[PDB]
Amino acid sequence: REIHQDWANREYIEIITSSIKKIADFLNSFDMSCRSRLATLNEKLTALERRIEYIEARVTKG
Amino acid sequence: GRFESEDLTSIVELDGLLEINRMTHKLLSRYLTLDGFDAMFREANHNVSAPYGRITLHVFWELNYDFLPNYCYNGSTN
């Protein structure tokens, strides 16, 4: 009967939509995690840049 | 600057204030990143790029002008 076929087809849609939602949720979480790791990496990089500049000024002659 | 605007007896005050600043830097470094206290102190004392800082210059200036011709020694009490 058509009703049973419709139920099966809608089940196919439901699982596919859930898969799509899971991918999007992971994508958002991955973006947040990488950005946090990126931010802390920048914090160390700028600190190193300041420290090397201070060392160069301390050692530069003239 | 506050030390530079007073006599040689403000050395104790400068050391105490410097200790407070160092401790504050240590407390802030717990959650933030900051340059070492020694580098900042040298930056404020103009000692990073020069052999001598401001504190020593003021001490020499005070000795020449005020301390030497306005103080009497007592060897019993040093």
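Using Swiss-Prot numbers, chain B covers 785-862, in order.
Backbone N, Cα and C atoms are what each Cβ position is placed from, and that goes for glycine too.
According to Swiss-Prot, the protein has these features:
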- B:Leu841 to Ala: Constitutive induction of the formation of actin filaments; when associated with 844-A-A-845 (MUTAGEN)
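A C-beta separation below 8 Å, combined with a sequence spacing of at least six in one chain, links B:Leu841 (mutagenesis position) to none of the other residues. In the three-state DSSP reading, B:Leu841 (mutagenesis position) counts as helix.
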